[PDB]
Amino acid sequence: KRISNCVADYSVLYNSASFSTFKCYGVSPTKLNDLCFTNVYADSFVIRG
Amino acid sequence: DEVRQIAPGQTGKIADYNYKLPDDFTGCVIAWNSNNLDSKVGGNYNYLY
C-alpha cells in the first residue's frame, strides 16, 4: 500500500507494546516524527515466527 | 521481554521512564528467571513500572 499526502504520527505506533518485533534499519523510531519522506510503502504479510 | 532494553544504547518506555543505561557502559549484566520465587497465580502485582 502506498502512503502519501498525509501526516504520520509514528510515536503511537512505537508506544504500542503489542508489537513483538520492531526494527528500523536506516532511521530511528524516535526521529521518525521529525523526518519527512517522499512516499511510504507499507507491505504486509503473515510469516512463520 | 525488557531484558533487551537493558543493554546500553537501547530505547523504550523502560529506557525512557524508569531505568536507563549509559552509552559507554562498562560492566556486567546478570539475569535469571524468578517466576517460581516471585510469581503467584492471582498475579504478583507487587512489581510496577
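The numbering of chain A matches Swiss-Prot: 356-404, in order.
This deposition comes from electron microscopy, 2.5 Å.
For all residues, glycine too, the Cβ spot is worked out from N, Cα and C.
DSSP assigns A:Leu368 (variant position) to a helix. Its Cβ taken as reference, A:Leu368 (variant position) is surrounded by 12 other Cβ atoms within 10 Å in the chains shown. Natural variation at this site is recorded by Swiss-Prot as A:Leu368 to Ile, annotated: In strain: Omicron/XBB.1.5, Omicron/EG.5.1.
Using a 10 Å radius centred on the Cβ of A:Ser371 (variant position) and all shown protein chains, the other Cβ atoms total 9. Natural variation at this site is recorded by Swiss-Prot as A:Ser371 to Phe, annotated: In strain: Omicron/BA.2, Omicron/BA.2.12.1, Omicron/BA.2.75, Omicron/BA.4, Omicron/BA.5, Omicron/BQ.1.1, Omicron/XBB.1.5, Omicron/EG.5.1.
According to Swiss-Prot, the natural variant A:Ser371 to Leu carries the annotation: In strain: Omicron/BA.1.
When secondary structure is read from DSSP and collapsed to three states, A:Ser373 (variant position) falls in the coil class. The note that Swiss-Prot attaches to the natural variant A:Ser373 to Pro is: In strain: Omicron/BA.1, Omicron/BA.2, Omicron/BA.2.12.1, Omicron/BA.2.75, Omicron/BA.4, Omicron/BA.5, Omicron/BQ.1.1, Omicron/XBB.1.5, Omicron/EG.5.1.
According to Swiss-Prot, the natural variant A:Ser375 to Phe carries the annotation: In strain: Omicron/BA.1, Omicron/BA.2, Omicron/BA.2.12.1, Omicron/BA.2.75, Omicron/BA.4, Omicron/BA.5, Omicron/BQ.1.1, Omicron/XBB.1.5, Omicron/EG.5.1.
Annotation of the natural variant A:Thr376 to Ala in Swiss-Prot: In strain: Omicron/BA.2, Omicron/BA.2.12.1, Omicron/BA.4, Omicron/BA.5, Omicron/BQ.1.1, Omicron/XBB.1.5, Omicron/EG.5.1. The Cβ of A:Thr376 (variant position) lies under 8 Å from no Cβ of any same-chain residue at least six residues away in sequence.
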Fewest other Cβ within 10 angstroms of its own Cβ, chosen from the variant positions A:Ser373, A:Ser375: A:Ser373
